[PDB]
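K.L.:
Pasting a structure here, questions to come.
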Amino acid sequence: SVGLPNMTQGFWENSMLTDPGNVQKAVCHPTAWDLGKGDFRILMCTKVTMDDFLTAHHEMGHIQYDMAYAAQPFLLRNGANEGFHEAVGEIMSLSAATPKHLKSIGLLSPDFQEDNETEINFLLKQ
Amino acid sequence: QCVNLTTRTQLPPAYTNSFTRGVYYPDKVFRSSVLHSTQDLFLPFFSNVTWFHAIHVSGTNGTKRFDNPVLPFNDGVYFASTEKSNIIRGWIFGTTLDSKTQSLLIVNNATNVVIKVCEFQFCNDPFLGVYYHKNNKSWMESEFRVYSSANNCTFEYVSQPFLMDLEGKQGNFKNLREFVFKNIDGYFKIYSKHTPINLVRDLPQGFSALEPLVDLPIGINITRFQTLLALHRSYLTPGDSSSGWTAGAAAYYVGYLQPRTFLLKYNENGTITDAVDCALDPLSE
Amino acid sequence: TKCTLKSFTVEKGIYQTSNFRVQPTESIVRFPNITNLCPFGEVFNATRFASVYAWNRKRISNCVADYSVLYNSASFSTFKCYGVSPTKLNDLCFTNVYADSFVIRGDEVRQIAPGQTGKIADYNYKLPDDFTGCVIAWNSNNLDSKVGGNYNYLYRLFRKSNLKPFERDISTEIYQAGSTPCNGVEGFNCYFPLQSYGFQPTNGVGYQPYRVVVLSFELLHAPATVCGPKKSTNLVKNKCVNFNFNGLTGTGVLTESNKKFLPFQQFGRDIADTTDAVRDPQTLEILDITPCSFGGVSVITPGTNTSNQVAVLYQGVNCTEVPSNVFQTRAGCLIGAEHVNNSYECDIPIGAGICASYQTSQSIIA
Ligand SMILES: *[C@@H]1O[C@H](CO)[C@@H](O[C@@H]2O[C@H](CO)[C@@H](O)[C@H](O)[C@H]2NC(C)=O)[C@H](O)[C@H]1NC(C)=O
Ligand SMILES: *[C@@H]1O[C@H](CO)[C@@H](O[C@@H]2O[C@H](CO)[C@@H](O)[C@H](O)[C@H]2NC(C)=O)[C@H](O)[C@H]1NC(C)=O
Ligand SMILES: *[C@@H]1O[C@H](CO)[C@@H](O[C@@H]2O[C@H](CO)[C@@H](O)[C@H](O)[C@H]2NC(C)=O)[C@H](O)[C@H]1NC(C)=O
Ligand SMILES: *[C@@H]1O[C@H](CO)[C@@H](O[C@@H]2O[C@H](CO)[C@@H](O)[C@H](O)[C@H]2NC(C)=O)[C@H](O)[C@H]1NC(C)=O
Ligand SMILES: *[C@@H]1O[C@H](CO)[C@@H](O)[C@H](O)[C@H]1NC(C)=O
Ligand SMILES: *[C@@H]1O[C@H](CO)[C@@H](O)[C@H](O)[C@H]1NC(C)=O
Ligand SMILES: *[C@@H]1O[C@H](CO)[C@@H](O)[C@H](O)[C@H]1NC(C)=O
Ligand SMILES: *[C@@H]1O[C@H](CO)[C@@H](O)[C@H](O)[C@H]1NC(C)=O
Ligand SMILES: *[C@@H]1O[C@H](CO)[C@@H](O)[C@H](O)[C@H]1NC(C)=O
Ligand SMILES: *[C@@H]1O[C@H](CO)[C@@H](O)[C@H](O)[C@H]1NC(C)=O
Ligand SMILES: *[C@@H]1O[C@H](CO)[C@@H](O)[C@H](O)[C@H]1NC(C)=O
């Protein structure tokens, strides 16, 4: 909806978005894999919580930045500094945790009033 | 690969007269007793054609004749070969006959008609001889010394395989094979006709309309052709690769065409039965 | 008749007014069978393909190129025809066709195009500024991909100069980037020209193998051997139609004849050089070509002072091709006159011994 392209074809057939369980051991740490050959996948055991909901958007912003700078040689396929690559996903995770977006998608009830106490609490938490 | 053929007696060229031959169908048009008059390149009646023969007499006498020169191709030729056995198995057409330009190769290797249009390197004496052994005694064709290499092939055609009767019978001739080659608009037209005959003197006298056989679109230029003959390799004739040869009962005629006017006569079925030349014997005019 | 004679009082007699002509109902186009189409069925479905620097050029000279099976197939990624429309491919002839088959990376397919530049164009295969042909490419990641890396496809990367259009290089000499001469071994500025590609089954879009072929069309001083597959129609025998039998044309009714042609003769001509019989290129049957009915229209009518009834005559036209008694005479079809068996003096001459008159409840008789 902002202008970023869609995900790759391999992203939906190679990513393990669900923890397989005791059948095999796998780390559930959210990581952004930048292979460099058009294939991009995210390793995360995304639950139905909100923290994982925003971490998924963080990883998707990371993958978007990777696909953006993938149009350069190997010595340049990276962010400008060591903070931009994380900030690209952090700004999306911050902007996606708003009650307006949640009620527009269908998570928050449309009849929910926007009181100033909740806004002050959210600002203090941030 | 190129092997010459020495020990050949030379003789002056012979000439004969073709009374009424070389008449072919100009176009694929059916006509029933209309007596059409056409203007195309035909063979003039009672012309002066060249006679190439191949005679071999036993003992220390006779002459060893094997005629296959590089004859010119002036607006079409008329090839008639009075063969007793399978000896004339193809021709060679082209301008340079080398790798400089392209050349048409219509040769028969005792299997079927093999037509190739490439830039070959033809030898100065190509031939396709036979081999007569004592065991498995049957006339087999194992010889191919027409060219050295083949590159940049444009057209090619190899029909279905078929047997070949290479039996060297002794006696009189059995059939006559006539051919009229012409190339005016890129297409190489061939008009063939088969007529049995039982003479060994000269070209048969009569009339036979040659029907179209093939039309090969090649687009190459043709200025000089050459006939490919066969050879016999048997016992009692020792020698090297360039010797120990023998032949016989081989003769072919070559006649050049020219623009003429003919009054073709069709029967009730569409076949040409008679024709007259308007530029000869003013009774025919 | 009044307009032809330019008078309001037409005298008793027969007058010619117009000319009848049977217009053609439909048009038919017939052509021989279309067999042995082309080796395109094997040049596209080949199991093994060559590299981009060692592309193979297959001879496609004498075969009917069926472009309909390639354009209608929804299995090609990029299909761009330069200098010619894809729809008019089955309506033109050519001299020679060449299909250069080679596998290239997906993200660099756009480099094979007229006027485009890059890394593979000027080093492996370059196209001229003007090009008369099409390009066909399809994804081959299903079969040309193995786990662990597919190092079977290579490409030339380093060259000392640009390549000519339709040029293929076989020498694999090592490239020299510096002033020091390379003595057959690698060094500082001595690198290998050929580089291998990596085809993994998990790669994304862009790095997958794409078998791309190039079709070249040329016209020179030679008879055209490859043309488009022309379609035939149905054979309608007994009606005035427009026929087209392998280049021929005309208009007439095609009746089944008995003229047994020769095995090589196609069409026949009667006296005065007129096409009167053609052979169907499919069923190899012979049929006659009779021209459609035509003739002058004469109007037999008495004097205007007597009556206003008229009798129409179609000279030399059978009554079965005209569309109130209709009587057929040896001079033509006569409509509007009652044929009587009696014999009277000839009043209005018609022809073939038949005459018309205005007698007895009262109409024109013949
Ligand atoms: C013997 O065969 C050779 C080739 O097998 C031919 O030699 C050619 O002879 C002509 C003139 O005699 C030269 O113009 C050619 O250059 C020769 N060919 C080559 C390859 O040099 C010829 O058919 C025979 N030559 C002799 C001397 O008998
Ligand atoms: C006569 O020539 C033809 C073609 O030059 C030969 O046909 C080829 O035969 C070889 C093996 O015999 C095959 O590998 C080729 O594929 C054949 N050609 C084609 C176009 O199919 C034929 O064998 C020759 N016959 C003799 C007796 O020499
Ligand atoms: C390669 O093989 C495929 C598989 O048979 C061919 O696809 C068929 O093409 C025919 C001809 O139009 C169709 O009738 C079939 O329905 C097609 N089958 C499928 C599964 O699509 C294809 O045509 C072949 N390639 C070439 C160039 O002929
Ligand atoms: C052209 O194709 C048609 C049909 O495909 C051929 O007609 C068939 O001929 C055979 C043998 O004469 C008959 O058994 C069939 O019944 C015919 N089918 C039809 C639909 O008529 C025709 O022979 C082909 N012509 C050539 C020269 O190949
Ligand atoms: C044919 O031409 C040759 C050479 O010009 C000549 O010797 C011969 O007499 C001619 N034949 C006839 C029948 O005129
Ligand atoms: C059989 O024919 C071959 C020719 O291929 C020949 O060389 C051989 O001498 C013949 N006889 C025997 C017994 O092989
Ligand atoms: C083959 O010969 C033709 C003759 O016109 C020429 O145009 C073509 O370039 C030649 N091809 C090769 C590969 O030599
Ligand atoms: C032979 O024909 C070709 C046609 O392609 C022509 O270019 C060439 O000039 C001709 N040769 C001669 C000697 O006229
Ligand atoms: C013409 O054909 C008919 C029948 O096809 C046959 O009876 C007759 O003999 C033929 N005439 C000639 C001169 O071939
Ligand atoms: C008109 O056609 C019919 C039917 O074919 C035929 O019987 C009749 O003889 C034809 N008339 C003339 C004058 O030919
Ligand atoms: C004329 O004669 C024919 C044949 O006999 C008959 O069919 C027809 O009815 C007759 N017409 C009249 C008017 O008598």
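Following Swiss-Prot, chain B shows residues 14-298, kept in their order.
We read in the header that electron microscopy, 3.0 Å was used to get this structure.
For all residues, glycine too, the Cβ spot is worked out from N, Cα and C.
Relevant sequence annotations retrieved from Swiss-Prot are reproduced here:
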type    : residues    : note
VARIANT : B:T19 to R  : In strain: Delta/B.1.617.2, Omicron/BA.2, Omicron/BA.2.12.1, Omicron/BA.2.75, Omicron/BA.4, Omicron/BA.5
VARIANT : B:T76 to I  : In strain: Lambda/C.37
VARIANT : B:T95 to I  : In strain: Iota/B.1.526, Mu/B.1.621, B.1.1.318, Omicron/BA.1
VARIANT : B:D138 to Y : In strain: Gamma/P.1
VARIANT : B:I210 to V : In strain: Omicron/BA.2.75
K.L.:
Should any of the variant positions B:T19, B:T76, B:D138, B:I210 have a Cα within 10 Å of the Cα of B:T95 (variant position), which are they?
P.N.:
B:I210
K.L.:
How would DSSP class B:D138 (variant position) in three states?
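P.N.:
The three-state answer is coil.
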K.L.:
In angstrom units, rounded to an integer, how far apart are the Cα atoms of B:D138 (variant position) and B:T19 (variant position)?
P.N.:
10
K.L.:
Can you check which residues sit near B:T19 (variant position), meaning Cβ under 8 Å from its Cβ, same chain, 6 or more apart in sequence, and list them in order?
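P.N.:
B:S255, B:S256 - these are the non-local Cβ neighbours of B:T19 (variant position), listed in sequence order.
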K.L.:
How many Å separate the Cα atoms of B:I210 (variant position) and B:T76 (variant position)?
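P.N.:
With distance taken Cα to Cα, B:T76 (variant position) is 26 Å from B:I210 (variant position).
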K.L.:
When neighbour density is defined as the number of other C-beta atoms within 10 angstroms of a residue's C-beta, which of the variant positions B:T76, B:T95 has the lowest density?
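P.N.:
Relative to the other variant positions in B:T76, B:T95, B:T76 has the fewest Cβ atoms within 10 Å.
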